[PDB]
Amino acid sequence: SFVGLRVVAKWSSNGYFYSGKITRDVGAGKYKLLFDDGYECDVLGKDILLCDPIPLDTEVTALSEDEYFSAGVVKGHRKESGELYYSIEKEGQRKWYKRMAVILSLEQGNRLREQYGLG
């Protein structure tokens, strides 16, 4: 079953996809999501991406600590002490981000639905 899988799932109110875990199969293509920030809600399987981590060469949205964000391309993944880090390139410069600081816009996450969606 899909319960306990780490995923990147759409938050309907804003269209962005965020890291989370499926906690329940609600039936008929719906899943309960516990996002990594602690918010929970039901999400359609077609808005759930089964990528942990988000793939190399994906365009993502990177979060700065002062609440700015920008597009960037995933160029690396690194595991350290059980935690995931992304290396993101923007204008030829790479920078590391914790998992919590990488999300997908509606356009970015939609691109991945064919290969990674639970639709």
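Just so it is clear, chain A uses Swiss-Prot numbers, and the residues here are 1485-1603, in order.
According to its header, this structure was worked out by X-ray crystallography, 1.6 Å.
Cβ coordinates are placed from backbone N, Cα and C, and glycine is handled just like the others.
Record features (Swiss-Prot):
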- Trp1495 to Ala or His: Loss of interaction with histone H4 that has been dimethylated at 'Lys-20' (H4K20me2). Abolishes recruitment to double strand breaks. Loss of interaction with histone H4 that has been dimethylated at 'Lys-20' (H4K20me2). Abolishes recruitment to double strand breaks; when associated with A-1521 (MUTAGEN)
- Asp1521 to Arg: Abolishes recruitment to double strand breaks and induces defects in class-switch recombination (CSR) (MUTAGEN)
- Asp1521 to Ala: Loss of interaction with histone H4 that has been dimethylated at 'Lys-20' (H4K20me2). Abolishes recruitment to double strand breaks. Loss of interaction with histone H4 that has been dimethylated at 'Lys-20' (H4K20me2). Abolishes recruitment to double strand breaks; when associated with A-1495 (MUTAGEN)
- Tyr1523 to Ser: Decreases affinity for histone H4 that has been dimethylated at 'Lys-20' (MUTAGEN)
Cβ neighbours of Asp1521 (mutagenesis position) where a neighbour is any other Cβ within 10 Å: 9
Neighbourhood of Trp1495 (mutagenesis position), C-beta criterion under 8 angstroms, separation at least six: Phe1501, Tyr1502, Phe1519, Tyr1523, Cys1525
Neighbour count (Cβ, 10 Å) for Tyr1523 (mutagenesis position): 11
